[PDB]
Amino acid sequence: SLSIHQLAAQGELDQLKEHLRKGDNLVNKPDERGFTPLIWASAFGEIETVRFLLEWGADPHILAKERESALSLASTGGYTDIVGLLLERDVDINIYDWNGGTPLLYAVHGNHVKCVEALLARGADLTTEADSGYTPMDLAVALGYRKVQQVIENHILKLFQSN
Amino acid sequence: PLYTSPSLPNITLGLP
């Protein structure tokens, strides 16, 4: 009697598959906050559920009511492999939510070094100030996250060279 | 067993 969102959240994949039997638009049904089964699975790091949902027709681009995305929820949790699966479907990497974040800013804020590296490698923007007045490097510096700062630096040096 | 909603943190909490 758990909802599809809870089944996704808890990695109850056999039950989720049975529930999605019909292969209809259930896979993208938003809950009361606009969260899809994919956004719940991403938030809780349930990679095999994410993989199945994408294969079954889940739309990774859907934003919840306050502009939360599967990508941002994966980034705040440090789920680098989920981030990668989502980036493969060409989701917007610079999604600005109403909480004042972006995927990169959540990866920085969580000191998720490999997540930061993944997002940068796919071309996440560094040049833009968040609503709070912080660029991603500004935030890494303020938080004292030196490993994140280094990954940002490595990337920035590559950007002013075209050859 | 009900898991809490997906949440995004306040990224400038405690900062200037």
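Here Swiss-Prot sets the residue numbers for chain B, with the shown residues being 344-359 in order.
Just so it is clear, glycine is given a Cβ too, placed from its N, Cα and C backbone atoms.
Quoted from Swiss-Prot for the published mutagenesis B:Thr347 to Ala: No effect on interaction with ANKRA2. Here the Cβ of B:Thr347 (mutagenesis position) has 8 other Cβ atoms within 10 Å, regardless of which shown protein chain they belong to. Reduced to three states, the DSSP call for B:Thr347 (mutagenesis position) is coil.
Listed in sequence order, there are no same-chain residues at least 6 apart in sequence whose CB falls under 8 Å from the CB of B:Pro349 (mutagenesis position). Experimental mutagenesis at this site is recorded by Swiss-Prot as B:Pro349 to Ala, annotated: May affect interaction with ANKRA2.
The annotation that Swiss-Prot gives for the mutagenesis experiment B:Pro349 to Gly reads: Decreased interaction with ANKRA2.
Looking at Swiss-Prot, you'll find the mutagenesis B:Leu351 to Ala or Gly noted as follows: Loss of interaction with ANKRA2. When Cβ atoms from all protein chains are considered, those within 10 Å of B:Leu351 (mutagenesis position) total 23, not counting its own.
Non-local neighbourhood of B:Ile354 (mutagenesis position): empty, since no residue in the same chain at least six residues away has a C-beta under 8 Å from its C-beta. The secondary structure of B:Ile354 (mutagenesis position), as reduced to three states from DSSP, is coil rather than helix or strand. B:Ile354 to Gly appears in Swiss-Prot as a mutagenesis experiment; the accompanying note says: Loss of interaction with ANKRA2.
In Swiss-Prot, the entry for mutagenesis B:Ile354 to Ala states: May affect interaction with ANKRA2. The structure shown retains the original residue.
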